Protein chains: 2
Amino acid sequence: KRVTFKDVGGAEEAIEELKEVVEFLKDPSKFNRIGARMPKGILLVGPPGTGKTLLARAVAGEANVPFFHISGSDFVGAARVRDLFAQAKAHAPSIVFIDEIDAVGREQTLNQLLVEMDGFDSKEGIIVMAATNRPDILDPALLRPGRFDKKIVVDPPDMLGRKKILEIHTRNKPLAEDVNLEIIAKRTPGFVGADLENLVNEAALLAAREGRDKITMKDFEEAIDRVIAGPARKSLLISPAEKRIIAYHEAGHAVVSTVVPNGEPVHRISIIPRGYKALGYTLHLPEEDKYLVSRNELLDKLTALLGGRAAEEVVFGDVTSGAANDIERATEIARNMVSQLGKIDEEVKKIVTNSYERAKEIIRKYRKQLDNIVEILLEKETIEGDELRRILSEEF
Amino acid sequence: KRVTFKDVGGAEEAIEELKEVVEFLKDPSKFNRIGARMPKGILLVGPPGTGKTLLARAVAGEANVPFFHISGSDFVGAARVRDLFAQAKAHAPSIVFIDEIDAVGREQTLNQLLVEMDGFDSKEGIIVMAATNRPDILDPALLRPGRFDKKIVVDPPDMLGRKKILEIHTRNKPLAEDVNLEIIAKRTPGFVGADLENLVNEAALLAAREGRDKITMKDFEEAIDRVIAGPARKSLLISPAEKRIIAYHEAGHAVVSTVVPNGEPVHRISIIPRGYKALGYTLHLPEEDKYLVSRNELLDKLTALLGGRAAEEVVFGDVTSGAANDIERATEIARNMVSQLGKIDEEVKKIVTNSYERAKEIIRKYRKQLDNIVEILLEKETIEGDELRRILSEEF
Ligand SMILES: Nc1ncnc2c1ncn2[C@@H]1O[C@H](COP(=O)(O)OP(=O)(O)OP(=O)(O)O)[C@@H](O)[C@H]1O
Ligand SMILES: Nc1ncnc2c1ncn2[C@@H]1O[C@H](COP(=O)(O)OP(=O)(O)OP(=O)(O)O)[C@@H](O)[C@H]1O
Ligand SMILES: [Mg+2]
Ligand SMILES: [Mg+2]
Ligand SMILES: [Zn+2]
Ligand SMILES: [Zn+2]
């Protein structure tokens, strides 16, 4: 089946980057006449079920061009790669898609792919795309310049994104007048596009088992309970008890960074992760992103990175998986500070311990402001620039 | 012979799930007009003699449709599979049944089955069913989406279920006025539907050997002794001595989980296993079922899982087969906690040992409450929601 950008919801930022590829594929001549050089390969990274293959298919749908694809789980391998690239050259504008590239990047198959990437002319209108959910185990040879040197991140949907996906999959189904798609969206935090599609099918089965010809609000609410438990369960959602712990963790980062003189501005607070760092990806990039290395700005960065872990210990006396990654990142930052700013393992241990104590004292103070932010975050699920600026000014 | 749902006892939950299949088979048009998608295959799992084939036959009995079946123990194989599916297509609504699928899922026969599953149209009213008692040795290719993606569990009967099965097989037999079917049910813990059917035949043989024309209560009691011992024995039952050990094991889980702050609520206690986890099945599912991973809730889960093993050691100084599986599951949970929460084998060993000591101290205390629950469990064999809530409130 053919799909376009109208079948995708909650991927505005990813779709923005992919518009240039469609323009290049529709008319390569406009890029060549001014010496604009397009990348040879593009990589999509994200959690399973977020719609990476759907975006690749929609890109080919928007620009009416052929679509040659292969899957890395099916891996004779060297000969299959040769056939795919030969077919794409016979048709001037085309797309080559490689799904699950982590399962193949056995040594002979990878070598053939490297030879093919260097052997085709980009000015003919040929692009190569790939997708994976384990970007940190890829062979470093694939990420060198001239081969797969562009990355795009696909994120889980938020409240507004979930409601848009539900409308897409119910546009050809009869619904009653008591169905409220916004209430259903508010009750499925943590779901992805694949879980929402399966939920709609379960609600239709409950109505057909009784011979009715319309889906009611009661069918949707009973479907949620059936997909999260039992011998055949498909989805996981965030319970009210787990939501309080997550709200305190996120609010701890914002409070500490707003107090330290060298802290960075805060633009958004949410219950759902958005950034690639928030998803646990390093992307083969250095941790340091500043031209100058100074002691004062490095200590403030360490203290703000431990704010989420300090809030859990002071309010609950617990520790989660997210707080364990924060302490691991801080330990490697303190290791580079000793060698650049002037027995070694004992010095690194002292730097981390001092910063942790500093963050805890800041949490004990201002404890009234931390509680106020959590209450608002538990009823809206997200606060962003303009509304967040006013809130942060009333407090502090 | 034709059978319906009136010939099945003690399978209410399984029968509830199968009602939708009958409705689909009776009129597929009502499902297609609202875009409801039915599964292609259904799998039945349970211990031998629990009535998996009887349910498959009753499903075809309830909805007057053909019934094409084959057995996996009889396995030319590829040609036999082709014939079965071709026959089912010539008749619009039909059922395809594959018994003992574990004996066939040699490589050519399995490949043909995969091709057939993808080649038929579900909207015509065709469903495929299978059964097995070794679900953990099936080929992973059979459980992928679009082929055998729904599972139903069949459980051994309880006291009330055993009495219903006895009435079904004595409805065409002359009985005396001193026969009490409820007393017979109380004296056969551990029997399945196949054992109860054979018991009724033995009682009739004892009456015919004396020329009588009615079965008495004495015939039933002598039949029990004949089927559990001798050169030709058929059944196994739980003796009074083995019942005390099992009662203490089950009560240990409930006492520990009621004390830990993060423990889960207890809804039912019984001598007969009910869940798929209690039957020793993993079903190819991940052990973790929570969105958030925290240290406090993981330690409480480990302690409550070792409560049954702690009660056996403190009261009897023994260990059973069930307690050996609990320690194996706990070891794999502690292995994922080290990698996610921050020489490795030595750390895993310490986590399990600390939790075991915690459970034993809880058992030593509250030992008076543990004894009280065992006495009630030895005279009713099962306690459930409303009656259990009151009992747990009087204690503790
Ligand atoms: N944003 C979305 N809008 C609408 N449907 C979506 C969206 N994201 C996912 N889906 C649904 O998810 C289904 C499966 O998604 P897709 O095949 O793209 O998975 P994926 O992200 O590649 O997963 P994996 O990592 O497991 O391969 C698609 O059929 C589509 O119906
Ligand atoms: N719930 C029940 N009610 C009545 N009879 C039952 C029940 N369960 C089993 N039986 C009796 O058990 C006999 C054998 O059961 P069945 O053929 O369904 O075995 P099964 O569960 O498929 O066993 P296996 O795993 O050994 O193949 C049936 O003839 C039926 O008389
Ligand atoms: Mg995919
Ligand atoms: Mg059988
Ligand atoms: Zn954090
Ligand atoms: Zn146990």
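Using the numbering of Swiss-Prot, the residues shown for chain B are 156-230, 237-266, 280-516, 552-605, in order.
When the header is checked for method, it gives electron microscopy, 2.6 Å.
Quick reminder: no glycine exception, Cβ is built from N, Cα and C everywhere.
Pulled from Swiss-Prot:
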ACT_SITE  B:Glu424  active site
BINDING   B:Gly164, B:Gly204, B:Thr205, B:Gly206, B:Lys207, B:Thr208, B:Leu209, B:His343, B:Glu371  ATP binding site
BINDING   B:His423, B:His427, B:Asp500  Zn(2+) binding site
MUTAGEN   B:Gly404 to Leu  Complete loss of protease activity and of oligomerization
MUTAGEN   B:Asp500 to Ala  Complete loss of protease activity
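Only B:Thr205, in sequence order, out of the recorded positions B:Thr205, B:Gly404, B:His423, B:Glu424, B:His427 have a CB under 6 Å from ligand 2.
Residues B:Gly164, B:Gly204, B:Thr205, B:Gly206, B:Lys207, B:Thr208, B:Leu209, B:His343, B:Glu371 are recorded as binding ATP; their most distant pair of Cα atoms lies 18 Å apart. Neighbour list (B:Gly164 (ATP binding site), Cβ cut-off 8 Å, at least 6 residues apart, same chain): B:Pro331, B:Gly335, B:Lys338, B:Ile339, B:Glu341, B:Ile342, B:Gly367. Neighbours of the Zn(2+) site: apart from B:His423, B:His427, B:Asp500, residues of the same chain with C-beta atoms within 8 angstroms of the site's C-beta centroid are B:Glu424, B:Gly426, B:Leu479, B:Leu480, B:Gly481, B:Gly482, B:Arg483, B:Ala485, B:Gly496, B:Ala497. Cα-Cα distance from B:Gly404 (mutagenesis position) to B:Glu424 (active site): 32 Å (rounded to the nearest whole number). Counted within 10 Å of its Cβ, the other Cβ atoms near B:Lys207 (ATP binding site) come to 21, all protein chains included. Proximity of B:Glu371 (ATP binding site) to non-local residues of its own chain (separation of 6 or more, Cβ distance below 8 Å) is seen for B:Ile339, B:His343, given in sequence order. B:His427 (Zn(2+) binding site) is surrounded by 21 other CB atoms, counting those within 10 A of its CB over all protein chains shown. For B:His427 (Zn(2+) binding site), the spatially nearest entry among the recorded positions B:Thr205, B:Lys207, B:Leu209, B:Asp500 is B:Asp500, judged by CA separation.
The DSSP secondary structure for B:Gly164 (ATP binding site) is coil. Using Cα positions, the member of the recorded positions B:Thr205, B:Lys207, B:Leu209, B:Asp500 nearest to B:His423 (Zn(2+) binding site) is identified as B:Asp500.
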